[PDB]
Amino acid sequence: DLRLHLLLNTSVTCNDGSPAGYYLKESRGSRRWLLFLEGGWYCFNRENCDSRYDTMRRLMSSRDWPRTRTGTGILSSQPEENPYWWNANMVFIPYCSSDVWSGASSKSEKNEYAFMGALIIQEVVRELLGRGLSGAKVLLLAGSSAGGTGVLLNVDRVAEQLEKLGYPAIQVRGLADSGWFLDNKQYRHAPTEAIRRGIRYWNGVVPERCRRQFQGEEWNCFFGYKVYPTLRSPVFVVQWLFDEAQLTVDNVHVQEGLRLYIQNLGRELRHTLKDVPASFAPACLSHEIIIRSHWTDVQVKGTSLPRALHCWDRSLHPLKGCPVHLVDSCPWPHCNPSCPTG
Ligand SMILES: COCC(=O)Nc1nc(-c2ccccc2)cs1
Ligand SMILES: *[C@@H]1O[C@H](CO)[C@@H](O)[C@H](O)[C@H]1NC(C)=O
């Protein structure tokens with residue numbers, strides 16, 4: 001179990017003004033720290049945020065949060081569930097800002113909700129330094145789905161924060177799981193407009209180099225293949241080639257037209273990853289993996305995800321039989337036999 005801590009700075013809040021927080025399990029014999037960003041869609045105006053507050057309130061408030069949480073997958077402390085980082089300090093950061101971890105706006109007389117995702121992170125890091133993060137060797141910022149995109153938007157800001165605060169020895173890295181989306185044409189007739197509206201609603205912030213490239217066009221930086229080239233911190237990318245959330249936004253739920261559509265989607269995703277040296281992309285129909293209990297099962301070219309992440313660690317000290325770039329080439333869902341049956 002990871003135990004809950006509400007933020008001492010109560011001005012950093014969830015959507016409804018309740019305090020944000022984090023769950024922590026601390027491993028005093030380790031100098032590695034894993035900070036995981038929860039996912040769960042987003043909302044982009046008053047009307048659909050109001051709907052989210054009725055039936056998805058734990059994603060908008062801490063008032064009902066439980067006191068402990070079980071670490072699963074990469075957050076597990078058992079070596080046989082987590083071959084990669086079982087002895088690390090574990091942190092789970094709940095997603096209660098509905099802004100893809102990008103907001104920096106408080107609740108006011110003109111704002112019904114607060115969107116503080118970028119600041120919630122910003123602050124979890126601050127309070128953790130007093131609980132042992134000051135002695136870390138590596139800080140891995142991880143996340144799934146909306147949290148995976150949140151890794152891409154925030155990893156360089158965390159690195160900059162620790163540099164100005166006087167901790168140049170902490171190596172900040174990122175692990176983005178199922179947050180590598182394409183702004184492609186739908187199968188039937190959209191995401192990009194929802195993101196554009198969201199940024200204005202949230203006062204959303206994007207990384208500085210990406211902002212300077214696109215200059216009204218900041219929505220571009222929410223898409224993996226466009227923002228990744230601008231990042232300095234090392235980032236490992238985990239992405240199913242046929243992600244279920246990507247197919248949902250494409251209005252896909254088999255004859256020739258749809259066959260070509262699905263094959264072209266895999267090809268395009270595969271193309272966007274070819275210059276990404278640390279990546280794991282199996283040809284499966286699924287969504288999220290790294291905090292799933294059976295995340296050790298899937299393999300690409302005979303290498304599991306826990307092994308590929310270990311090989312990544314070694315590379316940051318090509319390696320013989322310990323690869324870090326693993327992308328399937330076969331063109332149809334579940335042509336990899338190790339894909340989840342679920
Ligand atoms: C660039 O976008 C950032 C992002 O996080 N987008 C997401 N989209 C979803 C989603 C949307 C519709 C149906 C199922 C899932 C989850 S997260
Ligand atoms: C609390 O957080 C807010 C928003 O991030 C910030 O303006 C303020 O300086 C913080 N207070 C303290 C005491 O750090």
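Start at 1 and count along the chain as shown; that gives each residue its number.
Method of determination (from the header): X-ray crystallography, 1.7 Å.
The backbone N, Cα and C atoms fix where each Cβ goes, and this holds for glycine too.
Some features that Swiss-Prot has for this protein:
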type	residues	note
ACT_SITE	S145	active site, charge relay system
ACT_SITE	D243	active site, charge relay system
ACT_SITE	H287	active site, charge relay system
MUTAGEN	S145 to A (Swiss-Prot position 232)	Abolishes enzyme activity. Unable to mediate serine depalmitoleoylation of WNT proteins
Inter-residue Cα distance where the pair is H287 (active site, charge relay system) and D243 (active site, charge relay system), in Å: 5
Same chain, 6+ residues apart, C-beta under 8 Å of the C-beta of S145 (mutagenesis position), given in sequence order: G39, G40, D177, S178, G179, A245, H287, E288
Candidates near ligand 1 among the recorded positions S145, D243, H287, judged by a Cβ under 6 angstroms: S145
End-to-end CA distance across 9 missing residues (from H189 to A190, Å): 8
Number of other Cβ atoms within 10 Å of the Cβ of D243 (active site, charge relay system) across all protein chains: 25
Length in angstrom of the chain break flanked by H253 and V254 (5 residues not modelled, CA to CA): 10
Cα-Cα span in Å, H317 to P318, with 8 residues unmodelled: 12
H287 (active site, charge relay system): tally of other CB atoms within 10 A of its CB: 20
